[PDB]
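For reference, the structure is listed below as structure tokens.
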Amino acid sequence: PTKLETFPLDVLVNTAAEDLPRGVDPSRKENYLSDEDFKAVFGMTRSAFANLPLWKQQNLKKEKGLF
């Protein structure tokens, strides 16, 4: 698919789901973080995160306000 746009961490954490930017899926907020923000928040590669069990992906996001 088309490369996703990048959005600041605070926009993703503070904006209600229905108020988010066009193209932004609130169930996949981590995919819109810049590489710098993703690395800082999750401390692992995107592929590594995507390969984790769903419960773990969700739990890590919950502790960061990204779920």
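Chain A residue numbers are taken from Swiss-Prot; in order, the displayed residues are 760-826.
Cβ atoms are placed via backbone N, Cα and C, with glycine included.
Here Swiss-Prot notes a mutagenesis experiment, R787 to A, with the remark: Reduces affinity for F-actin. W814 to A appears in Swiss-Prot as a published mutagenesis result, with the remark: Loss of F-actin binding.
Cα of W814 (mutagenesis position) to Cα of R787 (mutagenesis position): a distance of 14 Å.
Comparing the mutagenesis positions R787, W814 on other C-beta atoms within 10 angstroms of each C-beta gives the minimum for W814. The secondary structure of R787 (mutagenesis position), as reduced to three states from DSSP, is coil rather than helix or strand.
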